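Inspection log for the structure reproduced underneath, given as structure tokens.
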Protein chains: 2
Amino acid sequence: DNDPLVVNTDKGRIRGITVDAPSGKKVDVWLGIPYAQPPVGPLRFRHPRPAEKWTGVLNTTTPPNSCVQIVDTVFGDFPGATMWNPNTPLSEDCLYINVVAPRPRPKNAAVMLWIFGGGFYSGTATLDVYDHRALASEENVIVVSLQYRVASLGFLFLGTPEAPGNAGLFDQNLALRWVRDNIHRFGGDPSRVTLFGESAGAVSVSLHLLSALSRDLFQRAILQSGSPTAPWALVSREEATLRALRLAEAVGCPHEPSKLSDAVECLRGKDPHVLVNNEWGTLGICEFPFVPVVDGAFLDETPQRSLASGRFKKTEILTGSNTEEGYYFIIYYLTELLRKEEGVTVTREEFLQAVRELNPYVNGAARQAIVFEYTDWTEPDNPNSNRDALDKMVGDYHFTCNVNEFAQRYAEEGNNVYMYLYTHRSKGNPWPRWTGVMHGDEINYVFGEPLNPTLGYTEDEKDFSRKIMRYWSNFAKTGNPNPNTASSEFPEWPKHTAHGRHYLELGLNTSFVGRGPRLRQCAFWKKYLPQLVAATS
Amino acid sequence: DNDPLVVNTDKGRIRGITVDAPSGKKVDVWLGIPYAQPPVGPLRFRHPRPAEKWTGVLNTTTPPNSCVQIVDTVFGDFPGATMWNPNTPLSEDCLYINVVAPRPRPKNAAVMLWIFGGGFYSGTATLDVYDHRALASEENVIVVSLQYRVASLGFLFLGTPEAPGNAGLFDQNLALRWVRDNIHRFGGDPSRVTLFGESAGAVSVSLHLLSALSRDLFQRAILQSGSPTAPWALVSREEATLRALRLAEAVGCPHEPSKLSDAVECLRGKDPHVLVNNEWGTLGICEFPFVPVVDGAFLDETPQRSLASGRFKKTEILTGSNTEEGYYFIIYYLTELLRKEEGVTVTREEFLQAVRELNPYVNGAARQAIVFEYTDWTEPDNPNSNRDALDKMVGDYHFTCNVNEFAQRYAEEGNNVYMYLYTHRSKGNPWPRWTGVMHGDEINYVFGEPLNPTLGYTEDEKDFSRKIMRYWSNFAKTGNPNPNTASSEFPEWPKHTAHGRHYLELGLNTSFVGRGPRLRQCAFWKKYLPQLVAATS
Ligand SMILES: *[C@@H]1O[C@H](CO)[C@@H](O)[C@H](O[C@@H]2O[C@H](CO)[C@@H](O)[C@H](O)[C@H]2NC(C)=O)[C@H]1NC(C)=O
Ligand SMILES: *[C@@H]1O[C@H](CO)[C@@H](O)[C@H](O[C@@H]2O[C@H](CO)[C@@H](O)[C@H](O)[C@H]2NC(C)=O)[C@H]1NC(C)=O
Ligand SMILES: [N+]
Ligand SMILES: [N+]
């Protein structure tokens, strides 16, 4: 074949299609390249098998199925809630990759691989927000995305080999090995693969930096609002087995800890949709029913012990938090208070009740430590203050501080870190104004969604998008986000060093460099509060 | 008589002298007017008696004796230390008043009454720092100062009428009633007397605001770096009696808690100096052996309870702190760490040990609550941060926070309050640069010492002194430190309201208005830590 759009992968030939980006610039896309045997029937819960080789030319030309998950119907057809909802048909047969190359096609260029996040229970590579075409065209990078199994279908653990856990991670791993073996034919460099993800995607990206198996499969990592040391990232395998048996019971299957073989077999028989819909029960804020576990294969120790011993890939890291990480999660959980409407406020009575519900595992001397740390003492009863106080305590404990820890441990092991604090509200944000810059607002801007002429992004926001797209891209290219010739419209990004802890604020009219961010609160959660609960128990 | 320099005081007549001020302007001074029968012999430890009438005229021209006290000598003949050492012969006969009037003599001027503060163990009205001549001439106000018995000689408590306690406070009280009777003859209005003091002197004027016997003796109050709720201000009756018997035991007297009249009789025999030198046993930082006690007459309840119930004089108060209150007392206490050297620093290990030596009563969980609250979490190990940390944790608990509490409590009850933060370090400072603006640095500017050209104060400092002398003065006059016109040279000083809690920063180039000061830390000491120590035993 002399036809550029056909590519001969290790398992067969595939045909892509030439499409315009929203920006107008033309790119070459390959949608739904199968990288694994569909994990159906006997293969459910288990690790993926490589794809069977196919005879002829396969048209990899249609956005692939998204994996079986719940749909967010709590706010109805609210555009802020539905943008995260899967936009393709749901199927167990969902293990597919997407490749987008720029035109003119490069001979050998950087590869930016996007692992999506949804708290390991939801998400798809096919979301309209993850605009591959805009990033690939504007930065000259091969943009790659993968679909991995999610929820119980991707992370069920029972201790047995028929449910060994981390299926979704081995899905990602296998997909990385595919990129290694094939990305050169699309014009990428199998040695310059940069993994980048948000939330559970960032947790995944970080787990690949830790993992023994996916170690030599990529070069660099960008981690948006996530780290492997986060509370929700992993569960004890003692708990994971219980969550699984409680799900077995909930769907009407044998749930005896002795006959675990009876459990998996029955579970393999049930409909995937009823399976993913009965996972939720008594769960606190920011804790998800089925997530990664320390299995022995992908991870043989907790991320804590991995970070401590310094056992992680020696590479550059770009990482950062948003200003209001918590709000999003405090809206869904704790729904009666803090509802979806403008100008909502929290009383001192309600704040005191919330810290009890948002931290239901601390003895009470610790709750007082929290109420003191997360209260504005210049005006202790202020209704706005007591609301924003809730966002910070959730945002710090579950997100911002875990990101900080990871970045710091990489920094003192002698690796170049680049820390950001994303502080920009989109002018047409559908959410109430009090939410501010929430969890995963940067995603639109990193994917060049403002450049879409059919959308109402301002001229300033279009610059800001191109700005952070460059930062991200040439980090994936060079290992450093700064321009080679040191520009002024592109401010400097100091290295997040162990002793200095410097971060760059990402907003419209700023080049501000701070330290942390939020150092006092992180020391509260990491240093002070643990030794208090020890002293009071 | 027709000589202006002689005045017919109710108990006799006195002759003063006209003398120049450092400003060049002249004033009339009366120095060492006896307001009480000398508290010698059987009258030691007891409340003062009014002085006997004298025939003829009395030369009140030379500065009076200072009360028997310990002499600071740990830094030898060092300018920083010696300025607080007594500058007149030490005598048990020391109860005298000083009156300084401007020229030309006013008819019914405002009266500013200065109560000195040497931590209730030291001090004298005669100190060159307190020189009244400048304040009187420059602000056109008659300035008064009193001597009160200090240390055990003025504050020995046993519970018996022989040693009832608060002799020094009754010394102060009798001086107030003297002012009311006689101040009109000097050109003062006995209805508009405002008390102002610093440290122990400030907690003295605060106790007059609380006392039943003092409430109709003055009009307003200025309280520099002191409040009646300060931990060092009062001691329990149990302690005060045990402190007394230990003084009896150390000096070689009967010390049995059965027969107390044997102890006091013996103590009346011993030398005044041998008595004040042996009172210093094992006392923590900012702990003074002989201080005011809730006796029954001068105070019949703790200032804590008196503040809670709102039982204090309805009147305007002007109060505030310095930035480095703690350093002074640490310098003397922790003598081996942070000595009187230039550029001294504290290691993290030395800081962790210091918090135990500075808070020797908290359990251990509370020690850790302190170390967390007083760590610069930007650079947790920084030698400068860890040294400055010691100043703050001492200065807050013992000074700043208690001043805040009193000011707010007065404001809450509907009284007009004016809070200051004194941040100006004098250029010609004898102490090392790291000490900053220490306890009692404001005194020099309050009394107009920069207006003495022989002391070489800078031109901006000369204006700064006139600025704060005015604030103080027209507060004593009007009840508000602001002038009528409000020009740029005299910035606005907003009221310290219950919810606002505004303070004016008193520095050279500044005009800044803040909240507090140091709200989070006062909330730490008044709210969090007390409830933490209770939860942990
Ligand atoms: C897409 O893949 C299908 C088979 O799944 C393949 O048939 C298409 O090629 C086209 O096949 C048509 C036969 O029904 C034929 O009419 C058409 O000419 C042919 N196109 C070409 C270029 O040979 C695949 N699409 C494309 C664009 O080839
Ligand atoms: C001050 O009080 C003394 C008390 O003895 C008094 O003596 C002074 O008056 C002066 O007294 C002197 C007696 O030695 C006498 O020589 C002198 O004339 C007299 N001074 C006069 C009248 O001006 C008192 N002060 C003053 C200045 O008299
Ligand atoms: N999300
Ligand atoms: N002092």
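Residue numbering for chain A follows Swiss-Prot; the residues present correspond to positions 162-698, in that order.
Method of determination (from the header): X-ray crystallography, 3.4 Å.
Note: Cβ is positioned from N, Cα and C throughout, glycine not excepted.
The natural variant A:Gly280 to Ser is recorded by Swiss-Prot, whose note states: In strain: YAO; confers resistance to insecticides. Here Swiss-Prot flags A:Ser360 as active site, acyl-ester intermediate, drawing on sequence analysis. Annotated active site, charge relay system per Swiss-Prot: A:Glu486, A:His600, in sequence order, evidence recorded as similarity to another entry.
A:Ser360 (active site, acyl-ester intermediate) is 7 Å away from A:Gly280 (variant position) when you measure Cα to Cα.
Annotated pair A:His600 (active site, charge relay system) and A:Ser360 (active site, acyl-ester intermediate), C-alpha to C-alpha distance, rounded: 8 Å. In the three-state DSSP classification, A:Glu486 (active site, charge relay system) falls within coil. In the shown protein chains, 20 other C-beta atoms lie within 10 A of the C-beta of A:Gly280 (variant position). Sequence-distant contacts of A:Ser360 (active site, acyl-ester intermediate), defined as residues of its own chain at least six apart whose C-beta falls under 8 angstroms from its C-beta, comprise A:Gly278, A:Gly279, A:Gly280, A:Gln385, A:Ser386, A:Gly387, A:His600, A:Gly601. Secondary structure at A:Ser360 (active site, acyl-ester intermediate), taken from DSSP and collapsed to helix, strand or coil, is coil. Listed in sequence order, A:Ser386, A:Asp552, A:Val555, A:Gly556, A:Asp557, A:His559, A:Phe560, A:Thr561, A:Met599, A:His600 are the same-chain residues six or more apart from A:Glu486 (active site, charge relay system) with CB atoms under 8 A from its CB. Every protein chain shown contributes to the tally, and the Cβ of A:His600 (active site, charge relay system) ends up with 24 other Cβ atoms within 10 Å.
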